[PDB]
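One structure below.
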Amino acid sequence: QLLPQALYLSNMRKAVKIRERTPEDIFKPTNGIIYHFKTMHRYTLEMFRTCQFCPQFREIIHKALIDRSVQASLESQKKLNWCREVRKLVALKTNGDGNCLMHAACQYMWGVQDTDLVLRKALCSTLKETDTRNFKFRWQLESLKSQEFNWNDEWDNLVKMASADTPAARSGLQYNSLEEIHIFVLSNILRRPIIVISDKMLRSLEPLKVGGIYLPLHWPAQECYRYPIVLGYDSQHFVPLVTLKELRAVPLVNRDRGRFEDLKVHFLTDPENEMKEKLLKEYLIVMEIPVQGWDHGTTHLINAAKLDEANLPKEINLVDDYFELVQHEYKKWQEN
């Protein structure tokens, strides 16, 4: 098996080009507003035609690049790829070092991970230097709409969890674990919605609300990028759920307990709950679709958010270089 375990490996010279172009494409004003990207936040990756090759060989391409443990688990619980009316989303392999939130979000749109930690360091130097009043208010809203048990002190704790350097090594892990309020900020910095596709099946073992839409609510509307970053969270792990290149969209509903349930939208005040439908479309490109309903025979109508088109130029797109790699390796596959 001569196929690399990841995408960015295929051309590490291009991967490094990307890494180098990443903090360059980050805009930095200094007047109390959060940091963000210039152009690269608009990028988006899309996995390639894997069904074009022979099945003896598709396995080789799959097992290397796709997180079969998480793709299975999400699929197996009617949360991944459940809608026959829409294209398939595949989970890519991220380094699960407690910075895999970022490894995924960068993977979703560059092909590289957060290996130089520009994003992690972005998040870390955001919380600190910029005004974070809006962000705290939201966080201490979800927080006492849950738990019930000192919230003033727990904030400075969340930012040092977002430390650039190694914390107390959890399981010998590299970096400290991230959570819901972190995903909100990263949406804002990227000025781009994030949709997490979370595990719902935890029944036997001796209770999180991570999944859902994360919107750039610190930032105003359609001026932002209104095409989602889609991520999968299964165990303790983030994978980019990258679409490919039906029409492309992600469902805004959940097939659970025999009902179409809306996806949670995070950190929302009472006024924004009434805008919630109108808060999307402004921030996504919502479009109704006759999905097959609860069998018997009733096309049930629900909404979904169309995804973005693969727009990385071959100057900074890695998948295209992988694709060449698998082609030549298949060309030998047909020699013998």
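All chain A residue numbers match Swiss-Prot; in order, they span 4-152, 163-219, 226-264, 269-359.
Structure method, as recorded: X-ray crystallography, 2.8 Å.
Cβ atoms here come from the backbone N, Cα and C positions, even for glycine.
Here is what Swiss-Prot says about this protein:
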type	residues	note
ACT_SITE	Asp100	active site
ACT_SITE	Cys103	active site, nucleophile
ACT_SITE	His256	active site, proton acceptor
MUTAGEN	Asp100 to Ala	Loss of deubiquitinating activity
MUTAGEN	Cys103 to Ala	Loss of deubiquitinating activity, does not disassemble TRAF6:UBE2N ubiquitin ligase complex, abolioshes TAX1BP1 interaction with UBE2N
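With 4 residues not built between them, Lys264 and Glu269 have C-alpha atoms separated by a whole-number distance of 10 Å. Around the Cβ of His256 (active site, proton acceptor), a 10 Å sphere holds 20 further Cβ atoms from the protein chains shown.
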